[PDB]
Amino acid sequence: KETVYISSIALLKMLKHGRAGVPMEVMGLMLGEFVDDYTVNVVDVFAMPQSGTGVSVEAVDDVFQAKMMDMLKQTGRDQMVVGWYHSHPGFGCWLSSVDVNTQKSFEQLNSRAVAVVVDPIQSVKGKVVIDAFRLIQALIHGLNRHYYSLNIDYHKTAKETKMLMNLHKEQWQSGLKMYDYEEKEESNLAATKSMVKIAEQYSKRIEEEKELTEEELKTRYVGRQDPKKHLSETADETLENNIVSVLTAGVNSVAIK
Amino acid sequence: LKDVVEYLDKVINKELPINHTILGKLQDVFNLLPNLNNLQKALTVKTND
Amino acid sequence: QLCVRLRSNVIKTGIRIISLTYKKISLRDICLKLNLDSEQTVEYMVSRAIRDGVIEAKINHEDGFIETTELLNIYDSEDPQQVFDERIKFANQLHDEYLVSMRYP
Ligand SMILES: [Zn+2]
């Protein structure tokens, strides 16, 4: 039920610094605000210099930190330090015990402070691997034992999005574009489960409608819609969406190869 | 695709100076051609589905 | 005299059940379950059942045991495409027909 909302600039600065430090792990701090018990919002990030030793407690640099703080004050960015990013390149997202102790050093600052692990290399143009969570593949380290996972979402202002739109100009390329497949897996599934759901509704309307007059039936059902029209209706989206879905791939395979 | 073909002609013929920045991008176009966990049956299973 | 024709059908059933419940059976045993005299009798009767599209088997003669045909994977291949396609078309012209006789309003 608990969650964090990670603004775009945070996420991009994140992945940038991470990808830039490869193949060594980088750390930094997270600026935001705690809405309620159920939420942490992260609007900002700044990057913490390298250390001779690995990412660790003293890697956090007071001088550097406050030195950044005030200079953000002058920009009005004033926020708490709500968590700290990090990266475990190639190793997936989990906290080593050494990650843990530091996480505690951020518990005693604020009890709700969170840990964010980013994984630059295997995060790729598909799904981005990211994780945020706090203490008490990954189960080897006691995913649930010493600590526990959290959830993540992304705040987007209208204008933000509007900038992001113009990145790709798809106006020429449309029609060879194949939309995300997993999404049409939930599509082609939930659609079918639904058709099942209204099947026996159409069954009940044919039996009841059989033994009861139309004038009586209307009184009952006018509230909802004619389950025969959810068959007639719902069959379509599956039909044509799946025919363009098939054809599009049939073309990309033979044409593009 | 026409465009690029006869252009490349103009490179080996019209002697338009070699433009590397384009050739790089052509290469990058080849690097992305799908070889075709084989993707082939990865696709077949879908189309069936 | 209608009913006394069933002696064919009954035996067809006997074979079909002996098929669904066994992957492969020595002729001896089928001949026991069907009470018949001889194996030689059997493979005439079963050879008949196959031609009628009942069993979908083959027969191993030298060892004398029926073997029933399997499903042989192949899903990852394109055969489901062809099959589904035939079924699809044959669904279409059902839809068609039901709209051609529909004209009357
Ligand atoms: Zn770490």
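Here Swiss-Prot sets the residue numbers for chain A, with the shown residues being 24-159, 186-306 in order.
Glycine is treated like the rest: Cβ placed from N, Cα and C.
According to DSSP, A:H111 (mutagenesis position) sits in a coil region rather than a helix or strand. Feature annotation from Swiss-Prot assigns Zn(2+) binding site to A:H109, A:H111, A:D122; the stated evidence is sequence analysis.
For the published mutagenesis A:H109 to A, Swiss-Prot gives the following note: Stabilizes ubiquitin pathway substrates; when associated wirh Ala-111. Sequence-distant neighbours of A:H109 (mutagenesis position) (same chain, 6+ apart, CB under 8 A from its CB) are A:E48, A:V49, A:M50, A:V78, A:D122, A:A138, A:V139, A:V140, A:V141.
In sequence order, A:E48, A:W117, A:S119, A:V140, A:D142 constitute the residues six or more apart from A:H111 (mutagenesis position) in its chain with CB-CB distances below 8 Å. A mutagenesis experiment is reported in Swiss-Prot for this position, A:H111 to A, and the note states: Stabilizes ubiquitin pathway substrates; when associated wirh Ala-109.
In the three-state DSSP scheme, A:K208 (variant position) falls into the helix class. For A:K208 to Q, Swiss-Prot lists a natural variant annotated as follows: In strain: NRRL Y-53.
Under a cutoff of 8 A between CB atoms, and with a sequence separation of 6+ in the same chain, A:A239 (variant position) has no neighbours. In the three-state DSSP scheme, A:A239 (variant position) is classed as helix. For the natural variant A:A239 to T, Swiss-Prot gives this note: In strain: NRRL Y-53. The structure shown keeps the original residue.
In Swiss-Prot, a published natural variant is listed as A:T262 to S, annotated In strain: NRRL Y-53. Less than 8 angstroms from the CB of A:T262 (variant position) sits no same-chain residue that is six or more residues away.
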(request) Using a 10 angstroms cut-off on Cβ to Cβ distances, just flag whichever of A:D122, A:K208 is the loneliest among these recorded positions. (result) A:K208
(request) Translate the DSSP assignment of A:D122 (Zn(2+) binding site) into the three-state scheme. (result) helix
(message) Taking ligand 1 as the reference and 6 angstroms as the Cβ limit (strictly under), which variant positions among A:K208, A:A239, A:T262 are close?
(response) none
